Amino acid sequence: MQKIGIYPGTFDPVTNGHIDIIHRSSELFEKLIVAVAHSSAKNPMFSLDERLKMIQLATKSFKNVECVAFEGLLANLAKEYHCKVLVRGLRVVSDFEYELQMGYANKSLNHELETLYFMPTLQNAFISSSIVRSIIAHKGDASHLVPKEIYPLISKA
Amino acid sequence: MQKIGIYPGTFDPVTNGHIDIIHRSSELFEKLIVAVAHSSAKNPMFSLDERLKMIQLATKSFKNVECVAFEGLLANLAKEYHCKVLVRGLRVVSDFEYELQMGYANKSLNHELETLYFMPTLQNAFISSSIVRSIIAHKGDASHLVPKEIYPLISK
Amino acid sequence: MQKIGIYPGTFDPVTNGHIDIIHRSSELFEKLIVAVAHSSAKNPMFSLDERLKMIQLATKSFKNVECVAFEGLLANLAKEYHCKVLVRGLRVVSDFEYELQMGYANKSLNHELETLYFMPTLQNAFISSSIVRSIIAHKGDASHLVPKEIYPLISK
Amino acid sequence: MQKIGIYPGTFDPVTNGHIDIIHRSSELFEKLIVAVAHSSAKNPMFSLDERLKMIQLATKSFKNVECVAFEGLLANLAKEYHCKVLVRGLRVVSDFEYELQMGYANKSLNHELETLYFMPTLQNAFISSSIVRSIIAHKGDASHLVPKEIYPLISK
Amino acid sequence: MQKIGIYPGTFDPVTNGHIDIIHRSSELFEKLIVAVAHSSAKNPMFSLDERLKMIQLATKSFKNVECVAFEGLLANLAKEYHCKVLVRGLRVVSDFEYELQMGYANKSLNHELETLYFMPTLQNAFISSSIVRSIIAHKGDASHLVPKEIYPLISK
Amino acid sequence: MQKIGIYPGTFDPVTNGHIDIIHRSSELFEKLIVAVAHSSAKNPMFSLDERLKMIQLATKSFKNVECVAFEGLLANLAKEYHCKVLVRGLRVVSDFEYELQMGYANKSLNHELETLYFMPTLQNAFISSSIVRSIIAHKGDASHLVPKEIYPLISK
Ligand SMILES: CC(C)(COP(=O)(O)OP(=O)(O)OC[C@H]1O[C@@H](n2cnc3c(N)ncnc32)[C@H](O)[C@@H]1OP(=O)(O)O)[C@@H](O)C(=O)NCCC(=O)NCCS
Ligand SMILES: CC(C)(COP(=O)(O)OP(=O)(O)OC[C@H]1O[C@@H](n2cnc3c(N)ncnc32)[C@H](O)[C@@H]1OP(=O)(O)O)[C@@H](O)C(=O)NCCC(=O)NCCS
Ligand SMILES: CC(C)(COP(=O)(O)OP(=O)(O)OC[C@H]1O[C@@H](n2cnc3c(N)ncnc32)[C@H](O)[C@@H]1OP(=O)(O)O)[C@@H](O)C(=O)NCCC(=O)NCCS
Ligand SMILES: CC(C)(COP(=O)(O)OP(=O)(O)OC[C@H]1O[C@@H](n2cnc3c(N)ncnc32)[C@H](O)[C@@H]1OP(=O)(O)O)[C@@H](O)C(=O)NCCC(=O)NCCS
Ligand SMILES: CC(C)(COP(=O)(O)OP(=O)(O)OC[C@H]1O[C@@H](n2cnc3c(N)ncnc32)[C@H](O)[C@@H]1OP(=O)(O)O)[C@@H](O)C(=O)NCCC(=O)NCCS
Ligand SMILES: CC(C)(COP(=O)(O)OP(=O)(O)OC[C@H]1O[C@@H](n2cnc3c(N)ncnc32)[C@H](O)[C@@H]1OP(=O)(O)O)[C@@H](O)C(=O)NCCC(=O)NCCS
């Protein structure tokens, strides 16, 4: 179980909160896969390539982390990695009942697939990518919310 | 009030959860109208025609259930059916406060109109249409979440 | 299902909110049994006998309502009455998840026992027994919160 | 801190709920700015121009209230007004943790900017702009939910 | 409205979270009364005398804050102060609906009496008195959670 | 983080939902400590000795689980075990915000101590110790809710 975990997300863009989750979960698992969903139906501000490349650079210090993009069902991705554990973060604004729902849905699609939750640091408990998008969209400074190495890209496009 | 209840929804698509509510409410009421709203403002995956068809197929075994599509205000539909009871389901991910809000909003539009709530079976307390749509959209198998009568129509 | 419903509670004391629920639910069932639980674990301000007497007085107008006191499990009381429906009220401050939990727990105890939920009037959506108790405990006036027929009993 | 507060919103349209908040908050502050955001990412039914006009008409009676439209960051708008307090309304369907989140986001953007919350009257605690939009969109009568001064302008 | 606000509480003991609310609300009102309730129905850890002394010490730096103890209804205390505003804090674990309930209950007891809500600092958004008590009862170090001037009075 | 985790609780009594959490977490960690707190403030139905005995019987099959009782701070227990991970379960009726609050409180007492959460099986998502207590208090059959090996120890 501890061999591999998958942390899925849209990551639009990657925030300091997501990095907290990566930090703690990469400590626990021998390998952590960060799985960047296309999420076409949401209308992500950043392209799948931009999102993947940003999270790849932001996770360069974590040597047991690999970031990948995926287009299909997360439950199937887990099967292809022989992974029995999805990693999720729980923040103040998490929809807790929706997380339980998604956990059970994923298990119903892949009977071996458990979901485990981590907390970000307290300072990041109220950060969300939607807040970063809103600030950027209104030409404000969101540098306090994201890894500095990706901020110039997002502050532009 | 026991003569007729209306169970409204977008039913995009109808799920095992909705069928549980239909089963339970149809036992209570002499007549149950299952009322499929256009809900154009949501951008439903399935057309109104498709969603009505699916609910008709799924409710064939309930002798006292009639399915209708409607385009206007639910509160007016209730008046048309001389119905004073809306039927809603409460699940885990229900937005409880929003249900209260909608209940009072409907009663403001139609002063006779009460809202009553049923629970699905425990096994179905986490199912949503949204989940079925996500699975469908990613070409996966959602047959465990919807009545067998509709699966050919949603899968291919 | 439609023959008999049971509305259980501690009713410490009965409030205008509880009456709203009795009003709507007694419209729905042929017989509504208002069941007052001893609730020894909670530490009710009013004795079982006082709480029964107050809900009897408050429900005298509703001809098909019978108020009883009970000591045991509700799921068993429903069995005795050949009742398949528990009535609950959903207010602003209801613990929605706890209601679902209780509904499933009662079904686990009595496999035929469903739980159905009604809403009080909007004006009463924020009333609770605990608020009445707090006001009484501080010698204030709770007359705006409870049926006129019980007020001389709770005000002492 | 007393000098000026900003009550921001999409106001699509202004409702009786919003007016309660304006009434209460305009009693507190020497000046209240009602700030109507463009909110393009949301897809407002009424244009920024119409929304500003409706809230101006609706607030004419409050002499210390001024309505303005804005396109940029609220935290910057506050800086422009030398305003240290954002005014928000808390209703039954309010997303409480989302309010705390936005309050903290605004404080990150402008270190002097606090958020204070008011409640509408109980009768308006379940009103929302989306309810008014839904009723309008289904050709219904939403006059009971909005100030009379906007109601001819809501029917264009 | 702007002249005086009352911030009521059990303050068992006062925490850094409460002090944030006192800091924010005292910047708004000409006078802020910190009103320490007996709250006998809680069985508070610290006596009313202890809780009043602690909050008095922790608030000595706020020149326009006065702390008092009170035994009966808050809505009546507000009348003695000709106060139209109760001050409450909203933190992460606040029971949002219970706050609305209590605000409407207070207004029903004193028709002039509004409730306004402030937020503590982010770093204090998860502190509660109950955590302090648990830590102290287990003889642990809660000095990071309460004002430094009270720590020697609560510790071990 | 992977070498040891501690799953704390009052376990009054241990239920099928707690065993799901034990099963999943003992699969993840090399060693799991199940730590039964005195929790005298909660006035448990079962004594600390009884609750420890029950969780011992119920965890016999998990070869890498050890159960202990503890009287002091959990944050210190974790330091005493060279453990930096607390294990918690998330169920339908979990107080989500309260869990986050406790997670941060424990980290503030022990700066290396993280909290991780697991989910029980869906069938057990609505089980609580409080339900089991209510049923057994009324001499009901709670055998469907708890491990068969402890049932004689809680019956009656
Ligand atoms: C990708 C997937 C895991 C959802 O991931 P997600 O969108 O990032 O996570 P959620 O949707 O639950 O969270 C939404 C928001 O939380 C915020 N975000 C999440 N965690 C955060 C944190 N740690 N810090 C800061 N922001 C965070 C952002 O606002 C975020 O995204 P958004 O605003 O761009 O939508 C899910 O849709 C999926 O598995 N898709 C694949 C298809 C599939 O298998 N579907 C069926 C699943 S049952
Ligand atoms: C149709 C109407 C009743 C809403 O019904 P609804 O869409 O099914 O219910 P909600 O919008 O509250 O949310 C339902 C969602 O919960 C889930 N759903 C509801 N109950 C479910 C159950 N028992 N099992 C599985 N899924 C369920 C689905 O995800 C569902 O669909 P969605 O993802 O397509 O939105 C309402 O919009 C309406 O009355 N419209 C007509 C116009 C009108 O009168 N408007 C004014 C109303 S005040
Ligand atoms: C009696 C029983 C139904 C609970 O009823 P209850 O105590 O009135 O309802 P809840 O416990 O869910 O809490 C309701 C609270 O809301 C308030 N109340 C409830 N509905 C209200 C309404 N519509 N308007 C105003 N106040 C209301 C009261 O404050 C009340 O409790 P309080 O006296 O402790 O303050 C339940 O304990 C029971 O079934 N006991 C019998 C034994 C049993 O079967 N146990 C196992 C059950 S699974
Ligand atoms: C405008 C802004 C304040 C949001 O305000 P809002 O849209 O009115 O309020 P919210 O988005 O939080 O959602 C509340 C909804 O309920 C309505 N509502 C709020 N109070 C209400 C009340 N008292 N009665 C009835 N309806 C009410 C709102 O108008 C809104 O309706 P809608 O989305 O259906 O149109 C925010 O988006 C903003 O500050 N924008 C400026 C750009 C910016 O600075 N962004 C970064 C912010 S951190
Ligand atoms: C005193 C009174 C205001 C309640 O205030 P309170 O006890 O502090 O606040 P609540 O009871 O609503 O909940 C507060 C809990 O939050 C936490 N606390 C509250 N705000 C906090 C903050 N900002 N930071 C840290 N901890 C806080 C504590 O855990 C706390 O108290 P507790 O653990 O001692 O119970 C109310 O009971 C009252 O008005 N009593 C007087 C009699 C009366 O008028 N009754 C009728 C009222 S309608
Ligand atoms: C023991 C401690 C972990 C709390 O654990 P707990 O009592 O089991 O968990 P909570 O108090 O958060 O709530 C548990 C309740 O949920 C239910 N329960 C919890 N998980 C459950 C599960 N998976 N299945 C069924 N029931 C469960 C029960 O109703 C339960 O017990 P209760 O009715 O006896 O209160 C905590 O009080 C503690 O750490 N105490 C030690 C002293 C200390 O360090 N205090 C400072 C902590 S910051």
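Numbers run from 1 along the shown chain.
Note: Cβ is positioned from N, Cα and C throughout, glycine not excepted.
Here is what Swiss-Prot records for this protein:
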- A:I4 to V: Forms a domain-swapped homotetramer; when associated with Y-76 (MUTAGEN)
- A:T10, A:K42, A:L74, A:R88: substrate binding site (BINDING)
- A:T10, A:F11, A:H18, A:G89, A:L90, A:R91, A:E99, A:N124, A:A125, A:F126, A:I127, A:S128, A:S129, A:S130: ATP binding site (BINDING)
- A:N76 to Y: Forms a domain-swapped homotetramer; when associated with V-4 (MUTAGEN)
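Ligand 1 lies under 6 Å from the Cβ of A:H18, out of the recorded positions A:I4, A:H18, A:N76, A:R88, A:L90, A:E99. Put simply, of the recorded positions A:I4, A:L90, A:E99, A:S129, the one whose Cα is nearest the Cα of A:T10 (substrate binding site) is A:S129. The recorded positions recorded for this entry are A:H18, A:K42, A:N76, and the Cα of A:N76 lies nearest to that of A:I4 (mutagenesis position). Residues A:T10, A:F11, A:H18, A:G89, A:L90, A:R91, A:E99, A:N124, A:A125, A:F126, A:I127, A:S128, A:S129, A:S130, recorded as binding ATP, reach a greatest CA to CA spacing of 19 Å. With a threshold of 8 Å between Cβ atoms, none of the recorded positions A:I4, A:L74, A:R88 neighbour chain D. Counting every protein chain shown, the Cβ of A:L74 (substrate binding site) has 21 other Cβ atoms within 10 Å. In sequence order, the binding-site residues from A:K42, A:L74, A:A125 that place a Cβ under 8 angstroms from a chain F Cβ are A:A125. Closest to A:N76 (mutagenesis position) by Cα-Cα distance, out of the binding-site residues A:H18, A:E99, A:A125, A:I127, A:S129, is A:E99.
Secondary structure at A:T10 (substrate binding site), taken from DSSP and collapsed to helix, strand or coil, is coil. Cβ environment of A:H18 (ATP binding site): A:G9, A:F11, A:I55, A:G89, A:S129 lie under 8 Å away, each six or more residues apart in the same chain.
When the Cα of A:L74 (substrate binding site) is compared against those of the binding-site residues A:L90, A:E99, A:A125, A:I127, the shortest separation belongs to A:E99. In sequence order, A:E99 are the binding-site residues from A:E99, A:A125, A:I127 with a C-alpha within 10 Å of the C-alpha of A:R88 (substrate binding site).
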